[PDB]
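Asker: Right, I'll just put the structure down here and ask away after.
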Amino acid sequence: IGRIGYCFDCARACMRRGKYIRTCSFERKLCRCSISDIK
Amino acid sequence: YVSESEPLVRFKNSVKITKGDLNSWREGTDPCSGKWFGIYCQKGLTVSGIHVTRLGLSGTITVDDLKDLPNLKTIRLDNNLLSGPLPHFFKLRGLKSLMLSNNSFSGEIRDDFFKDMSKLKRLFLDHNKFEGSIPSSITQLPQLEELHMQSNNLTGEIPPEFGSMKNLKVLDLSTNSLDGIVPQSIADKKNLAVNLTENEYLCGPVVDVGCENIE
């Protein structure tokens, strides 16, 4: 497991929803994306 | 007016100055002479503003004396070393502008603190050490145009009442730890300049953040 690794996976998770990454923390297992779609 | 020298002089003794001084606040002289450091007067007749900036005022302050200045409309105590919770500003009923930027005022401001301050137009509480929630009475200020509370230790949700503030044009709550979801009313509001950045856990309409954790 890893922290920065987690945010990259968050980034990808967000990208496969057409959204930008917004919020990421490994300790809280929270990855949040934007509401808006990529421009 | 000379009579207005009495409350100011009392106020001068109720604070600890550690840089410069207020020796130009001489009891029995009209504070509107032009000789008083930091005094603004309306039409050069009656004291309407007090500006005691960068004097290293430290410890607790009391402002009660200032209620005897009928035309006092602005106070600026920016850039000092004030700490403790807010003094009795609410006794200064005609106050239009209150500036406390860059001090160490602390605690959670009691929700009803501002109820008696219906004339406030500008409120700067930024760069202090306020914690807990935004007091609900701030949202009830019918004349408020600007609120700056950036750089404190604030938490909890942002009250939706902000969206229904007729005169509000500037709302800076950045770099706190405000929480939960942003009320839609706030995003809806017409020509409002808002800044909610550096509140990590905020989600919703203005910060542009889906609330759902996708992990």
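The numbers used for chain B are those of Swiss-Prot, and the residues that appear cover 27-241, in sequence.
Cβ coordinates come from backbone N, Cα and C, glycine included.
Not my notes, these are from Swiss-Prot:
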MUTAGEN   B:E226 to A  Normal interaction with LURE1.2
MUTAGEN   B:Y227 to A  Normal interaction with LURE1.2
MUTAGEN   B:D234 to A  Compromised interaction with LURE1.2. Reduced pollen tube attraction
MUTAGEN   B:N239 to A  Normal interaction with LURE1.2. Normal pollen tube attraction
Asker: Taking the Cα atoms as reference points, how far is B:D234 (mutagenesis position) from B:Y227 (mutagenesis position) in Å?
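Answerer: On Cα coordinates alone, these residues lie 12 Å apart.
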Asker: Might you list, by sequence position, any residue in that chain lying six or more from B:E226 (mutagenesis position) with a Cβ less than 8 Å away from its Cβ?
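Answerer: Residues satisfying the criterion: B:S203.
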Asker: Might you list, by sequence position, any residue in that chain lying six or more from B:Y227 (mutagenesis position) with a Cβ less than 8 Å away from its Cβ?
Answerer: B:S203, B:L204, B:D205, B:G206
